[PDB]
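A.B. asks: Input: one structure, supplied below.
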Amino acid sequence: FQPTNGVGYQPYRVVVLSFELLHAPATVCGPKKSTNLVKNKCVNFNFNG
Amino acid sequence: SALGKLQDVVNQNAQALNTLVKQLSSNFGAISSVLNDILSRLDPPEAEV
């Protein structure tokens, strides 16, 4: 790795996020606000994604 | 068993319906057999596929 190297040979930092979705209890989550829960009424729900 | 011919008919119909319901559990090559999961995980560009 030298600064004069061609772009194809320039260093690149790589991060690979691996995550199984909607399978088991989840701990990591995105930015959202948990609202109240309503029973016996038809609702558009979103539980943990 | 005397009325098997009738029972058969009933049974046959049931099987048909049952299989149809279970056919909802197949991916058919998609990434998930659940429409809600695909809609929750992908944007329209690939959710359409």
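Chain B is numbered as in Swiss-Prot; shown residues: 943-991, in order.
This entry, so its header tells us, was determined using electron microscopy, 2.8 Å.
Heads up, the Cβ atoms here are built off N, Cα and C, so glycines get one too.
Heads up, here are the entries from Swiss-Prot:
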VARIANT   B:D950 to N  In strain: Delta/B.1.617.2, Mu/B.1.621
VARIANT   B:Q954 to H  In strain: Omicron/BA.1, Omicron/BA.2, Omicron/BA.2.12.1, Omicron/BA.2.75, Omicron/BA.4, Omicron/BA.5, Omicron/BQ.1.1, Omicron/XBB.1.5, Omicron/EG.5.1
VARIANT   B:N969 to K  In strain: Omicron/BA.1, Omicron/BA.2, Omicron/BA.2.12.1, Omicron/BA.2.75, Omicron/BA.4, Omicron/BA.5, Omicron/BQ.1.1, Omicron/XBB.1.5, Omicron/EG.5.1
VARIANT   B:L981 to F  In strain: Omicron/BA.1
VARIANT   B:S982 to A  In strain: Alpha/B.1.1.7
A.B. asks: Measure from each Cβ of the variant positions B:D950, B:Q954, B:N969, B:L981, B:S982 to the Cβ atoms of chain A, and list in sequence order the residues where some distance is under 8 Å, or 'none'.
C.D. replies: B:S982
A.B. asks: Whole-number answer please: how many Å between the C-alpha atoms of B:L981 (variant position) and B:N969 (variant position)?
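C.D. replies: Their Cα atoms are separated by 14 Å.
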A.B. asks: Using all protein chains in view, find how many other C-beta atoms are within 10 Å of the C-beta of B:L981 (variant position).
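C.D. replies: Total other Cβ atoms inside 10 Å, all chains included: 11.
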A.B. asks: Please report how many Å separate the Cα atom of B:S982 (variant position) from that of B:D950 (variant position), as a whole number.
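C.D. replies: Pair distance, Cα basis, whole Å: 42 Å.
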A.B. asks: At a 10 Å cut-off from the C-beta of B:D950 (variant position), count the other C-beta atoms across all protein chains.
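C.D. replies: Other Cβ atoms within 10 Å of B:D950 (variant position): 10.
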A.B. asks: Validating a neighbour-count step here. Other CB atoms within 10 A of the CB of B:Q954 (variant position): how many?
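C.D. replies: Other Cβ atoms within 10 Å of B:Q954 (variant position): 9.
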